[PDB]
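Some notes on the structure that comes next.
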Amino acid sequence: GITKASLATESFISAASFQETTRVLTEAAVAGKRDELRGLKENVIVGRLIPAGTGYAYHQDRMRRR
Amino acid sequence: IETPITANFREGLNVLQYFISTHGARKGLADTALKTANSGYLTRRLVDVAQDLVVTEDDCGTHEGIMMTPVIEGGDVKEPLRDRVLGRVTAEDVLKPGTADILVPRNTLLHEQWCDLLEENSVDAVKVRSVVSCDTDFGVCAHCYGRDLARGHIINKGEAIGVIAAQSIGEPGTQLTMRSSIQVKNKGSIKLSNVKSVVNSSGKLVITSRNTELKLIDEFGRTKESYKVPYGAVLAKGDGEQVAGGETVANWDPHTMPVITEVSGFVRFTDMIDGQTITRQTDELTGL
Amino acid sequence: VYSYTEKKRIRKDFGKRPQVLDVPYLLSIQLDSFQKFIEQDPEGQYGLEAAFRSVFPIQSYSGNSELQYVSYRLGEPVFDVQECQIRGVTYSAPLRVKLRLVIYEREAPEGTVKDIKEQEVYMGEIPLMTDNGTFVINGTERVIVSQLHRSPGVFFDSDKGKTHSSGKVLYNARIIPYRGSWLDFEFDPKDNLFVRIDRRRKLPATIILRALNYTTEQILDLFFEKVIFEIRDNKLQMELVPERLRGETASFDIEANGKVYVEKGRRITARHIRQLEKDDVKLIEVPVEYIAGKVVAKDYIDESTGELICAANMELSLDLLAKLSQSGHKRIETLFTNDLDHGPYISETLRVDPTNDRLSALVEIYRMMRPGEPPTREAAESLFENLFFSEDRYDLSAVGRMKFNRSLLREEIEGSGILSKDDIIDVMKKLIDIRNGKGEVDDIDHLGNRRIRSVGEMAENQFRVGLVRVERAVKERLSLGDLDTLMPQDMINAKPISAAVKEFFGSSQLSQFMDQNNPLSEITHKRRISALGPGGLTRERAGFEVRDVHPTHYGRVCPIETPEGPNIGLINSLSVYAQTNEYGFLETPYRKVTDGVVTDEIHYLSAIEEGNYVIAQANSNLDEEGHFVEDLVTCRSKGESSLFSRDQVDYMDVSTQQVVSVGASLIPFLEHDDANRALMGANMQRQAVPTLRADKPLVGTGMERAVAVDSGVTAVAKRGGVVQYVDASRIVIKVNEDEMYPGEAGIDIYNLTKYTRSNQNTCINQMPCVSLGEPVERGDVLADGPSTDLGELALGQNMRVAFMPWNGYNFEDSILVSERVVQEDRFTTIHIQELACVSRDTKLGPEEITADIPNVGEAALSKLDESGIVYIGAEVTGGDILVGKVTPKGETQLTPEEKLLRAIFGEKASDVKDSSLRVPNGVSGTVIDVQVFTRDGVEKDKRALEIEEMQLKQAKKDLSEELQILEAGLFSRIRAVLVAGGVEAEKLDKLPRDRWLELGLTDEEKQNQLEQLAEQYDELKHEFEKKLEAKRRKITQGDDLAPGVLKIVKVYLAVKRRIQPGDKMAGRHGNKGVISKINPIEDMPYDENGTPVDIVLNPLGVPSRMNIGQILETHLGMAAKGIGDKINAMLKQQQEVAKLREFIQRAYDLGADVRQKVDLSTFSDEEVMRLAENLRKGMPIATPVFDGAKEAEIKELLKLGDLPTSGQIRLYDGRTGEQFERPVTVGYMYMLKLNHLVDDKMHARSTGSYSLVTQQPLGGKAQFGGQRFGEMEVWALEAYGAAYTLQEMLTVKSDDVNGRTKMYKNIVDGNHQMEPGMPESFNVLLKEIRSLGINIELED
Amino acid sequence: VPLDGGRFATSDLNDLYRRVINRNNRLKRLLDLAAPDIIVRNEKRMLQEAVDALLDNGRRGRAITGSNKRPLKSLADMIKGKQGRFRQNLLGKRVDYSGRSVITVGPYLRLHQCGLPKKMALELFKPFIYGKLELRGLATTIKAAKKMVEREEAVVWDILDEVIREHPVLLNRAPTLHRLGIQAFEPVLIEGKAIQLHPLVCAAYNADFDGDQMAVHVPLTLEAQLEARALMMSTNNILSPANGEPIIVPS
DNA sequence: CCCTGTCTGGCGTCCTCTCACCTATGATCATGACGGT
DNA sequence: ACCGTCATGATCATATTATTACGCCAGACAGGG
Ligand SMILES: [Zn+2]
């Protein structure tokens, strides 16, 4: 279901901007999880270009130049 | 309430009629002012499950996609195929309903001109590409989404479709509310699906399958009606037959589950002993 | 006959039903409750005496001392209301209490105390109520709002359907005490019976029945009947009453008297019961399988062994029968446990019980209350006697005992406040009866179960909580000191009492700030039945049913006036005629319809007495005697409307206005509006603003005079008489002699309230409306208030409206207004703002109020005096300096080095930062009142002494005018005395006023009268002198301030706003609208007479938003103005009074059987000219709510004027000058300006201040802030492909500080470019997550 | 920070940290004081509960409180909830160069332009006006320009009509549900104090004119002006994205 | 040992505007007014 | 009129109890056929 599916994501900021932050931050902390940003709300949190709209060319460029 | 409000607003409502009116309107204001919270929380859950999904390819390179048919509840055909397969790219190439013709090719967007050439040929159902069958890792390819919907063309490489989709489902959350036998209507041809049947002694084709779908196909090829016929019903008609508009074609009794047979012969009571297994209840008002 | 202000302008009145009970005093809830609270009340209850007699006498911890209670008394307040609002004090009264201390001796607490002491003691300050019904807490006039909560008593609810997911309903029985521990009996799906106390852990219910010292034999004696088995020679025979066998299938062939009655396999019919009870069958025969599961009642013991044969509440087997049969018992008592009739709920409950006696039950109850501690029999007895059975911790009120006896079908409604054994046993009996299928459950929203608290009861409860804290303190101190040496003011201290009552009146959830911008808004905020607050429900949790109008709100709580939004139906408003019962419920008047005749006696029914009887509807036709003219009449029996016969009715409603409130009974044609639009119309009629010259409603309901006079904005005459001196400041009434006291000679002075600030920044003015030499009657208006006119209620103004689409400028709901409206200055209102400048003492130095300001111009300071505080009456704009204040700062770390350096320069060089009080951004207006509050011991500057001399001369001149005009009336009485019995016609007025008091006269009542008037003269002289000295010592002395503030300068601006595109106007039916274009005069659609229409509405709002009442109001307003134009035509031609009398009489008859029936033949040729002087701007018409003016009466009144019958005039155009096709509707609608103006919402920000913890801009308008680019807007920009717009929308424009300074340099140099960086609030997120044990980083 | 007065309105975290440090100092002194076993067990237990109350208050039994009965807000309550950092300061932010006022009709407009008042226009475009004033040469330092627009002389309105001309703004109605609730217009200056909004566009915003309010936002940088003209312009949103139906239907 | 009531936690709409208001106390040196010489 | 006594206001650390009245809806837990 949609709230169990958005809280079970491979990106803990996406699952922490949404409902309960305690459960998700302890699960991510004891798992040692890492957030390869790669979505819209991680980049709205961290303050950069959205990887969808005009910023999709910027993220193509950055993903190409690694 | 069994006593209505016989006075309109140009005539005056008296006191009791206005008080019953206030019952009916206070319920509506409470429903909107509490409905809006669930509508907003639904939009939030939807844009946070979507949140990631970006059109990131141009073709996933597949041949799978869902089978768009017109939807029919049992009344007249509710939503036509041109509402469901408008601007969605076909999965395999649609055969023209005559015989084995390449009417449309296998990766064409179906805009209004293609949908009119679909409606002229009375095309049954289209196997079309759906987003849930997209093979793209981490995103949706540009063909399996479909038309842009506010642009005439296909979706561009990039445009966030998860967020516009989540907003478009959750945005009408305010307008939504919060709190015998089969009689045919039109005149056409009969077809049966999921059917295993047998002819009774009288002639009415009874069915030995519970899950039988009774379709009414017209003289053109498209499916215009559909119904669900239970296990053991008295069908007035048969397979492939032509009927008249309004003629009863089905009959059953839902309060009496039929234990009808396939063959004939004599009846024996196997493991039926009166006193422990079955009981003797002679009827009061009839005697049988 | 009519009162003299009702001969000024007599309102035309339609309406058919002759009234029998007039509208009561609309503020009776507040005033009657608080009069019930504070008054010397004998016989114990109610009031403060209930608290002082329930918490006292405080007796000590066995020290034989006791602090008992005598009486109480409130002294006068030190400050009256006006000085209290000006200065800022509470409006309180000191509560003196006479307490007594007694101290008993040793070995005899029934012996003599050695010493007593009775004395006066100070405790608390309770705030009094003003005559308007409001409190003044800290200079701001506040209202405590009535609460609607659950009635104390038993309550049998049914948890229907939802539990256990199998449809088996539960039943709980919540006992709701007024003060103490709750008690919930309930069931469970195993059909066991479970008690709980205050929502704690759950126990089986009969554990409390053992706690009341019941043995189990007595419990089964109570909760079941008995079945008798007699062992008489054959198969253990049975006593049988066949009523238990109603529908049971027997296991054998029941025969008796040698006759087969009942067959095996069949059930016992009712006629077989009749056979067995007709033949009087007693003993029948049972098999050995019949008592295989029968449950024994009491214990049987064997006499030989001394053991127990079978325990109580146990099923019987073969061996138990074999044991008790050979022990000598012939009688066997069992229980009847049926499927439908009587379940064994008590029996299964006792089988779940582990306890066996009183002690174990008390131990288990003591253990579920306080978990995990050693119980002791004394502690368990003390706890269970202090839960329910003590006068201290448990108290149903009289309301609670009434509901608890009524809902258990008792007789006496009087009982103790504590429970007993019979009470809990009757609760369990009624719960088992409801489970058995007979009797009904009780709904919650039924208004026989919703009590109304008010100001008096809630203040009593908060005062009682203060008293139980102070009895903790007094029990501490009384037995821990030396006696006798102390007095009962060293023990009791006034801090918790005053803290409790000051916290309740100061900040509660029900002591709220009065919405005061309108007389209507006052008088409908004081009448409010809020469901929220302490003890009630909350907005974001509940619910569905409580937000819905129950069928018993009819005539108690208004159905249509409630705030839409998050709390609909919780902020209910009380109706017009609805009183409050003795206990606290709601009651409403009715008319006792005896068998044929509607008797005109009123008779108050509550919410549960209404249900049993049958009530006729309000507007039922009756022919002059009371006989109902139909033979089917619409009535309502038990919450359900129907059609009943002519003479089975028992009550009729009083008047047809009683379902609605006073907010929504000033709406004309209410019966034509759909209820949503009537709701929005009543709410916006509450939200109006007072204009400059309020006019009148042409189409009212006649309810305006009750709302105006019964509020407190007009100056109602106390004693009637003759006016002597009218002025814009004061009004002097000379009291008539047939209304007048013998002593205290008496001519009254009304000091009006001129331009001062309301709470909503409006301008609460009072204008005198009487002439000079004019008679006034007792109970009559003298001075109109804000939004009043001649004692009526004029909220907005009435303007010429047309319904037509006009070139798109009224598209959705907009309004288009001619410039003729703004030229007439008719929507110009007066606001008063109160700007304040405090001057504190910092630790860098004190601040000054000097006029010298660093780095400003002399032209900016020319509006100041030599003292630095602005003159009275200088029109300022935004940015002008009102109070020149500079920060007295600096301080260069003291020391000798700097000590000798300060001598050279001298004083302060420039260590004064500029922090003056300035006008807010974008207003104007006039400085009308300046106050200077100064701490005593600080030098008062020049303008402070100037204001003190001004107020001192004003007070002395005003009190001298009081004494002078009062003694002018007194000497005018003295002259009237001396003429009778010893006249000096021409001799008296030559000899002086001193030698009138000592002139001789005959010893009669006249000489005694002279002695009375003389001593009243001398007493008023001495009283004048002492109160002048008291007023001077109140003015000249210092003022209390906050700790560490030197002086406060307050400046009152009076802004005078106007109209503009963007304001919100609305009618009285829900037709809102932003006024969209202020057209010139010429563009308006005019008609074939010449007059332009003022406002062009939009027709398309009528068929969807179904408020058809505004079009009938428009047509009747045009009829009213047609009569007014014909009066203006018959008066402008200077016609004699005969033709005016003819036409006014024809315009006042005009209808069906109506109530008005005036005649002008008793107005005598001078009042008719003045009545026509008041009717020439239109004729006011009353239209009561549900008994209004029908269509044919509007047509007949439009025929009296020469207007067209259909109401529609053909209208030309202003632009083209050619006719609009299909003639349009014009008329007058009474439209209101709302105070949602557009130069209070408009705001803009380039770059302002930034917040401190997260470097983002501030929020609001007063703080110069930026609009919240919220979360859904971020989603809407993700939904496009706008990526750079969102990046600068949440990095550059908002948060990143180096990013935004780079941005500002780049914008002022022309280079549109952003250097992005990181949000600083994300670094705040890193520090808050990192401040836990979590290690968040940034890789690479 | 102190509020208006002479006292400091202290935060809740300072109460939490100050209690943990008070208890930790007491426990060091006791462990120093060689107290018996009970002392140290209650002391360490009070420290455990103090730390557990600092981190996530109220997850243990009934939460501690300072004033008056309301519990005080801890670190986890600075993160979680509707008013934490995610939902209140990182997903939604307060925003400079933004404005808000009551809307009204103005039917003379073309559907790519909206009316915008002169007072709001001179406040939202202060840096562009400063840059324009410094380009002409009328003034010298920045102060002079801020005095000029604080006085509002006769020459800054031509400057304002030359910074408006081709510069779109984002109008936004306050409950934005779908993407058609943020649309970009070109301003046309209004004598008045109310945003004039083209009527057809109202059916997209669900905006009637019964007292509604809208916010204006200014695209500062150049890529944002181009995104407002090329993606978010009101001429570009004539079909609703939920279907194929036109959203500029005449109402 | 697989169903099962029962208990515990965790959600519950966005944007805006106006107003008022944040424990009690228990103990003592030193200032301040009152009375005798 | 000066000297001595009762009274009354500053600064200052001390550290937590006798109310209940949402409505689902998952998720974990002891109980028992
Ligand atoms: Zn695909």
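We're sticking with Swiss-Prot numbering for chain B, so the shown stretch reads 755-933, 948-1056, in order.
Header entry for method reads electron microscopy, 4.3 Å.
Even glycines carry a Cβ here, placed using N, Cα and C.
Feature list (source: Swiss-Prot):
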type	residues	note
BINDING	B:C814, B:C888, B:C895, B:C898	Zn(2+) 2 binding site
MUTAGEN	B:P758 to S or T	Resistant to antibiotics salinamide A and B
MUTAGEN	B:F763 to C	Resistant to antibiotics salinamide A and B
MUTAGEN	B:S775 to A	Resistant to antibiotics salinamide A and B
Checklist outcome for this item: CB contacts under 8 angstroms to B:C814 (Zn(2+) 2 binding site), restricted to the same chain and 6+ apart in sequence, sorted by sequence, are B:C888, B:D889, B:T890, B:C895, B:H897, B:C898
Item to check | Contacting recorded positions for ligand 1, chosen from B:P758, B:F763, B:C814, B:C888, B:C895, B:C898 when the Cβ sits under 6 angstroms of any of its atoms | outcome: B:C814, B:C888, B:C895, B:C898
Checklist entry - At the Cα level, what's the spacing in Å between B:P758 (mutagenesis position) and B:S775 (mutagenesis position), rounded? => result 10
Next on the checklist: Let me check the 10 A CB neighbour count of B:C888 (Zn(2+) 2 binding site). How many other CB atoms are there?
Outcome noted: 21
Next on the checklist: Quiz question: given the binding-site residues B:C895, B:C898, which has the greatest number of C-beta atoms lying within 10 angstroms of its own C-beta?
Outcome noted: B:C898
Item to check | Pairwise CA distance, B:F763 (mutagenesis position) versus B:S775 (mutagenesis position), rounded so that it is a whole Å | outcome: 12
Item to check | Residues from the recorded positions B:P758, B:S775, B:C895 that lie close to chain C, Cβ under 8 Å, in sequence order | outcome: B:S775
Next on the checklist: Given a 10 Å Cβ-Cβ cut-off, pick out the one of the mutagenesis positions B:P758, B:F763, B:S775 that has the most other Cβ atoms nearby.
Outcome noted: B:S775
Next on the checklist: According to DSSP, collapsed to three classes, what secondary structure does B:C888 (Zn(2+) 2 binding site) have?
Outcome noted: coil
Next on the checklist: Using the CB centroid of B:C814, B:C888, B:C895, B:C898 as the Zn(2+) 2 site centre, which other residues of the same chain sit with their CB within 8 A?
Outcome noted: B:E811, B:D813, B:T816, B:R883, B:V885, B:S887, B:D889, B:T890, B:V894, B:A896, B:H897, B:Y899
